[PDB]
Amino acid sequence: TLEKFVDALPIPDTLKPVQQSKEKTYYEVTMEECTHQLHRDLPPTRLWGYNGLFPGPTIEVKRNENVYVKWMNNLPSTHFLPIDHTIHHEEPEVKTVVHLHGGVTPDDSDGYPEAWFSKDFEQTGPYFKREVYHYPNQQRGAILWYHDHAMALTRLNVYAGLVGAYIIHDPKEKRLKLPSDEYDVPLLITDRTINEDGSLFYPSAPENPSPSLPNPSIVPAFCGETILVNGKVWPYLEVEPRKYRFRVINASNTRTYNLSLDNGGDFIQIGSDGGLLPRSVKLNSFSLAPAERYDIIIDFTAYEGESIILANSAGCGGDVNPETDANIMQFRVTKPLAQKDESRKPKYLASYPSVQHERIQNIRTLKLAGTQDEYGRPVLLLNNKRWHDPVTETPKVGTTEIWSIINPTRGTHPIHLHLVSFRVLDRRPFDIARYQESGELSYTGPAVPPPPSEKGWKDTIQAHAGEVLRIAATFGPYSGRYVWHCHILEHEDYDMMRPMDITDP
Ligand SMILES: [Cu+2]
Ligand SMILES: [Cu+2]
Ligand SMILES: [Cu+2]
Ligand SMILES: [Cu+2]
Ligand SMILES: [O-]
């Protein structure tokens, strides 16, 4: 296997605007097929990248900054990854659309799966409205990320490399003196399988392919043999002996991580998907499912000279391998101090979400289920509805709802709601057999409130097997057509995604 910790961690450059005034910031990003070396000992890898980069450029904006991004497709007309033609039914093979994950975004700028476009916008999906996306950023400072969201192609386009970080800075938070600038570093974690010739491997069929299956065939999960951070296999980062802020983004298709430091040191979590937690939380380890973000401080002050591995204990299709996927990256505390560490790790970060006293307009009960197709494949479904079925999740703008998510399946699903961030209420175990047999919900234990990590704002939430998860969301400020889905991309594409109409009656 590839030698761990021989390549320095890339830090994506921050994107520069094409045009910028005090009223408007205008960006252009072009999707390009390019080649990049992912490891010292590999031939360069063919990839799809925003501005030809993997990950894409980091975009930095201020809260309320009036931002526009013209996301353009200049990709080849044929994919290099295996397309399953059976999962969706002239129309180009390669379709793309950029979704700003966590963006408080008007619906036609949200990257609707059917708002896709081919090269130079030559063909467009039935929900396409505009070339230049509008991000008003009227929302909390937070770690967002952008990625492809095209109908039936998301797992492939993202795996190809179409991911990048987007950071909203709220000037009100500068007073907290969190590590900033060089000491504030995104970590986009993506697992990959890479061939000896350096080409990406993505399976064209399940491991034991029934002759019933089409070819290629979608698979229900993907687990990469190797872990990359910021587009390099098992990299090292030289750090100064002081506090750093890391924006930890899980940009992987399926894989969930459970992260810790191999010296037993702590993380300080300061933020979740929707922004700063009310209070900082000291943690030894944390779970990170696809699309989840952890805003953390790591204090290297007392660890000068040391090599510390960011370790992973979560398996993917099996137990972790100590030599491979148990490793993420390596910090080397050997960079001389550029100046005094004037950063802080404050306890008091933000207003509590519980300060809000909104009326519960509606309680939605939603089940995570599915069926089997003509080929014997699992088709994962939200409420046993297909994507194309008439919309059922129709919250009213400006109203608050409780969603009760029932998971009678064998695994966890990271459920993502577009537009909004929500509060986690509780989780409660139930009798799976009883529910499967009769549709009756019989709890086998008391409700458990969220851990401190989940006492802030979330947008992607782990709904564990055999539990009912309750969340509360205020739907707004925009009305329109959005989506909610499982963020396991292999699930999302077949067919664990539903329209969400935020209505203005
Ligand atoms: Cu997403
Ligand atoms: Cu999203
Ligand atoms: Cu799922
Ligand atoms: Cu999405
Ligand atoms: O998403």
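Here chain A follows Swiss-Prot for its numbers: 2-90, 96-511, in order, are the residues you see.
For this deposited structure, the header notes the method as X-ray crystallography, 2.0 Å.
Each residue, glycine too, has its Cβ placed from N, Cα and C.
Neighbours of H107 (Cu cation 2 binding site), defined as other CB atoms within 10 A of its CB across all chains, total 25. Classification of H107 (Cu cation 2 binding site) by DSSP places it within a strand. Under the heading Cu cation 2 binding site, Swiss-Prot lists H107, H153, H493, citing experimental evidence as support.
Here Swiss-Prot flags 101-178 as domain 'Plastocyanin-like 2'.
Per Swiss-Prot, domain 'Plastocyanin-like 3' is recorded for 240-318.
According to Swiss-Prot, the feature domain 'Plastocyanin-like 4' maps to 378-509, an assignment based on sequence analysis. Residue counts for the domain 'Plastocyanin-like 4' (378-509) under DSSP, split into helix (H, G, I), strand (E, B) and coil, are 14 helix, 62 strand, 56 coil.
The note that Swiss-Prot attaches to the published mutagenesis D116 to T is: 6-fold decrease in catalytic efficiency with ABTS as substrate. Almost loss of activity with 2,6-DMP as substrate. Its Cβ placed at the centre, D116 (mutagenesis position) has 26 other Cβ atoms within 10 Å. DSSP classifies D116 (mutagenesis position) as coil under the three-state reduction.
For the published mutagenesis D116 to L, Swiss-Prot gives the following note: 9-fold decrease in catalytic efficiency with ABTS as substrate. Almost loss of activity with 2,6-DMP as substrate.
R146 to K appears in Swiss-Prot as a published mutagenesis result, with the remark: 357-fold decrease in catalytic efficiency with ABTS as substrate. 152-fold decrease in catalytic efficiency with SGZ as substrate. Same-chain residues at least 6 positions away in sequence with a Cβ under 8 Å from that of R146 (mutagenesis position) are, in sequence order, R64, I174, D176, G280, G281, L282, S427, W463.
For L386 to A, Swiss-Prot lists a mutagenesis experiment annotated as follows: Slight decrease in catalytic efficiency. Shows minimal changes in the structure of the copper centers. Taking a C-beta cut-off of under 8 angstroms and a sequence separation of 6 or more, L386 (mutagenesis position) has the following same-chain neighbours: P226, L374, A375, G376, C492, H497, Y500, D501, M502.
Swiss-Prot lists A478 to F among its mutagenesis entries, and the accompanying note reads: Retains approximately 70% of the wild-type activity with both ABTS and SGZ. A478 (mutagenesis position) has a Cβ environment of 17 other Cβ atoms inside 10 Å.
Under its mutagenesis entries, Swiss-Prot includes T480 to F with the note: Retains approximately 30% of the wild-type activity with SGZ but does not affect activity with ABTS.
According to Swiss-Prot, the mutagenesis experiment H493 to C carries the annotation: Decreases copper content. Strong decrease in catalytic efficiency with both ABTS and SGZ. Neighbour count (other Cβ atoms within 10 Å of the Cβ, all protein chains): 26 for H493 (mutagenesis position).
Quoting Swiss-Prot on the mutagenesis of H493 to A: Does not affect copper content. Strong decrease in catalytic efficiency with both ABTS and SGZ.
Around the Cβ of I494 (mutagenesis position), the number of neighbouring Cβ atoms within 10 Å comes to 27. According to Swiss-Prot, the mutagenesis experiment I494 to A carries this note: Strong decrease in catalytic efficiency. Significant differences in both the type 1 and type 2 copper centers.
All chains included, 29 other C-beta atoms sit within 10 angstroms of the C-beta of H497 (mutagenesis position). Here the residue is the original one, while Swiss-Prot reports the published mutagenesis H497 to A with the comment Loss of laccase activity. Mutant fails to develop the dark brown phenotype typical of the wild type strain. Decreases copper content.
Under the heading of mutagenesis, Swiss-Prot lists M502 to L and annotates it as follows: Loss of laccase activity. Mutant fails to develop the dark brown phenotype typical of the wild type strain.
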Give me the Cα-Cα distance between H153 (Cu cation 2 binding site) and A478 (mutagenesis position), rounded to a whole Å. 26
End-to-end CA distance across 5 missing residues (from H90 to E96, Å): 11
From the recorded positions listed here (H107, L386, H493), select those whose CB sits under 6 A from an atom of ligand 2. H107
Recorded positions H153, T480, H493, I494, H497, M502: those with Cβ under 6 Å from an atom of ligand 3 are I494, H497, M502
What are the DSSP helix/strand/coil residue counts across the domain 'Plastocyanin-like 2' (101-178)? 15 helix, 25 strand, 38 coil
Beyond the listed site residues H107, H153, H493, identify every same-chain residue whose Cβ lies within 8 Å of the center of their Cβ atoms for the Cu cation 2 site. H105, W151, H155, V164, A257, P296, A297, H422, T466
Inter-residue C-alpha distance, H107 (Cu cation 2 binding site) and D116 (mutagenesis position) (nearest angstrom): 8
For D116 (mutagenesis position) and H493 (mutagenesis position), what Cα-Cα distance in Å is obtained after rounding to a whole number? 16
